[PDB]
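Asks: Can you read through this structure? Questions will come right after.
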Amino acid sequence: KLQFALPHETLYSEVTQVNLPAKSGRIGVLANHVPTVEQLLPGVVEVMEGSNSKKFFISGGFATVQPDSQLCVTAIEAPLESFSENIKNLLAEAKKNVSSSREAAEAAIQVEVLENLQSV
Amino acid sequence: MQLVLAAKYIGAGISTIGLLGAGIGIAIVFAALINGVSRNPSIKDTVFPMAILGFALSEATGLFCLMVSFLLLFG
Amino acid sequence: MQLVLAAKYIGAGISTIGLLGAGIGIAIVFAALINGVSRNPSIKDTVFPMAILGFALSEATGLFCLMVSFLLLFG
Amino acid sequence: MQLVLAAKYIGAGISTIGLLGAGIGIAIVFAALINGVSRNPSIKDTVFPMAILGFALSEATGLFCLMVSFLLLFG
Amino acid sequence: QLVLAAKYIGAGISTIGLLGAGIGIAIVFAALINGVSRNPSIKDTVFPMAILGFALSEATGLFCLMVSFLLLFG
Amino acid sequence: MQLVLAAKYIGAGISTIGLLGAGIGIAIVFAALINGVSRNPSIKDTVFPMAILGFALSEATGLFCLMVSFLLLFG
Amino acid sequence: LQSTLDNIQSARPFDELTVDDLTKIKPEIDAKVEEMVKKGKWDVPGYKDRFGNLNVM
Amino acid sequence: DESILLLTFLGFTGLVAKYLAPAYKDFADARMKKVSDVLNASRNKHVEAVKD
Amino acid sequence: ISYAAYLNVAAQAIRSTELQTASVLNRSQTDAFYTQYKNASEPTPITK
Amino acid sequence: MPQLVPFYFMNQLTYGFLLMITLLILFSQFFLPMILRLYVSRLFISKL
Amino acid sequence: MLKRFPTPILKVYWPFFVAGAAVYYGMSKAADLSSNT
Amino acid sequence: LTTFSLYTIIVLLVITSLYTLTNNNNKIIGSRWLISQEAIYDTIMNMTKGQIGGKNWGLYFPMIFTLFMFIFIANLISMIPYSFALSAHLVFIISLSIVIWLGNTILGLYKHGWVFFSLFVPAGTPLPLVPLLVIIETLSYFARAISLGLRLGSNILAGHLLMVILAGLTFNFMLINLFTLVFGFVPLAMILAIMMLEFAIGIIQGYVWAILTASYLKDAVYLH
């Protein structure tokens, strides 16, 4: 059972399969999966409760299967549909920004976000 | 001829060496099963058909080796 | 002639050894399959055809040893 | 003469042993692919050219071995 | 006669050396595939080095093969 | 006479086996290089000269072995 | 402009046509190809962004 | 010997027509369409400009 | 930079389709002024 | 193998290298630019 | 259909052609050496 | 006349058909068969733009293309159950490999002087083992001469020979006892899988040839 909670939403609180992109590659959870902590990287996420499947765009967070089979996912914001080319225009600007210059790291994060955006 | 009869028995022995590889192979499949199922304890029912297949194929390479042994032994 | 005929029966046994490599090989592909499927759950649709291909290519190397064995044994 | 012809067939058997190495090798390249995919399926299209490249290169050493065998056997 | 036979036997034994190179090649390519699957992005730096490593791993096997040809033909 | 001449050629074949380990050795160095660089994205400047040293030492055992092979073969 | 509309209406080979016929009405076609052979590339800039990349990967 | 090899080749060409030929038709068709659509789209594109 | 700063920047970026609500956008902007103190003695209040 | 040791090596190799020079020119001057004609034409049509 | 385009691979590819000529001479001699093996 | 000479003619006639009876009408859409020769063009364009990636990538693209197409076609010839490859005359393939290697060595020597030998200095390392690292770079550089050739030659030849040996054996299966006469199709199917594999490794070999002599050319044009 997925507990998907956000500081302004909580779309899940049983969720059968969840496929997650983590700093360990991709992890899939099906029923009892090993009770772990995994840092969620910025992601394109699928949550399936039964066969019904919900596509989520995830801003990174943490995933933690609890030993009581509660897959606590915490992330800052969520659906995949919300992602939809102005972001590409902003990312072009962000590429420019790294040339001059926290801003260096930020623009690097923007390149990461560009990858995450491309994933959609 | 003593030399020929000997040669059959020698060649048979040599054939037997090949079998070691298959033995190790079977274990490798089973090791993966244990770790895998531990890693997701619910995958088992899907995986168990796959496991018997992988066993059989690794074993089969061994069978072909053992056949060449039996051919030298009995013909 | 007894020497050459003895060479066939012995030489066949020597060739049989090569099969061992393929035998371990089959297992390595299937072990990878079992581990991978346990990680993702759902990757399996893609990976299962790849697993069969990997087994076949490893198996083929084993078969090459077997045909050399038969060149000496029968031939 | 018989010693020479014997030596061709014995020498042939001995060479065949080299093939086992390639059989394990092929499996290893594919195992890396399978593990890579299960851990990240988005990388796959970039990786596929490298996978095929590694398969061929790995296989080639086993085929070099097999050619020495055929040079002895047929030649 | 015996000398001719002997070089044919010696040729058989030398061929076995190739085995190690074959395993070697697979280890380089496996590591490439694992590294690239982890990074999505390491590949540009890594791929030239991987071909160098391949060449060297195979090359040891080619030394084995060259001794084999000196026996077999020579 | 004939036995000694034979023993040079055969002895050379036997010696050639040792080279195989160095082949695997070089690969292990390059694998580790690949792994390290993939972990850091940035260790490489320290690690690359270090790696060339590692390559040279692993190779060297093979070169000593090859030297003896040539002494038997040509000598 | 009326004539221009008629001109596209009376000529628009959008289902196929020999590249030679396009060379005949515009010898710039053959010129650009030639300039690319001369330059030392077999790339066509912008071709890839609205026609295939036709590669394994 | 080689007549067995000719049987193998006959089976091989049969498999090609079985599996590959409809797939390669669909692939070829798909690509053919894409080229056509871009070409005709651009013809349309300048026609719009004339009207403007 | 800090991991949660990384996630923060990502979250802010992630609020770009542009069709998203004001509350997200408000959650993606801040005007707060980071006053800085020490031992009372104040380094100049750089914007948060 | 005896069947792969003729002494006709240079005879064979003469016919072989003639084929290489022929195909190289044939591709390079004729057939490669004939693909490049399709590409450039497609792009020119794409532009207009 | 066919339209020729001159490609300067006949004066950029000079070390490739040079290697071919040397090997041609050596292979003539190699054929002779194998016909008198 | 000469079988080898005859097979050089067959290869030329196949290749002409790929831009004549495949390139049908010189369409701006491209014929369904001709879509293949667009894809080959682009995947080798993007490969040697990858590998060498100079301004001379396209300048060495015709040679890398006819080395592709040669191997690609000659492993169609090798699929014919009575026609025997040009590549199976190993002396042509190995000779071609050494020739291409020599034309790289000369190009490198010419282009980069006697500091061409700085290619054989790999990296900064302790000075008493710097000369060692020149020796086992030049050895590996002239390993490139034969490695490429022996790779292709062995694969194609061994494949055709493998098929012939199993075909002859499956002939002799019908001549041993009647339980083997039954299930005479089951070994034939094993040969079908191999025939598929020999086709595959032949297409793989054309790419592998053309990438390996792109890697060597990467080293030669830009030292390292």
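Note that Cβ sites are derived from N, Cα and C of the backbone, with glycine treated the same way.
F:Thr46 to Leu appears in Swiss-Prot as a natural variant; the accompanying note says: In strain: DS400/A3 and KL14-4A. In Swiss-Prot, a published natural variant is listed as F:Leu53 to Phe, annotated In strain: DS400/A3, DS401 and oligomycin-resistant mutant. Swiss-Prot lists F:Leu57 to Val among its natural variants, and the accompanying note reads: In oligomycin-resistant mutant and cross-resistance to venturicidin. Natural sequence variation is annotated in Swiss-Prot for F:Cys65 to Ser, with the remark: In oligomycin-resistant mutant.
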Asks: Among the variant positions F:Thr46, F:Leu53, F:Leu57, F:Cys65, say which ones reach under 8 Å of chain L by Cβ distance, listed as they appear in sequence.
Replies: F:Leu53
Asks: Fewest neighbouring Cβ atoms within 10 Å: which of the variant positions F:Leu57, F:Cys65?
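Replies: Comparing Cβ neighbours within 10 Å for the variant positions F:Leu57, F:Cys65, F:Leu57 has the fewest.
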Asks: Work out how many Å separate F:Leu57 (variant position) and F:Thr46 (variant position) at their Cα atoms, rounded off.
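Replies: The Cα atom of F:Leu57 (variant position) is 18 Å away from the Cα atom of F:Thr46 (variant position).
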Asks: Give me the CA-CA distance between F:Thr46 (variant position) and F:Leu53 (variant position), in Å, as a whole number.
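Replies: F:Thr46 (variant position) and F:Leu53 (variant position) have their Cα atoms 12 Å apart.
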Asks: Do you know offhand how many angstrom separate F:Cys65 (variant position) and F:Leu53 (variant position) by C-alpha?
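Replies: Computed Cα spacing between F:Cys65 (variant position) and F:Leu53 (variant position) is 19 Å.
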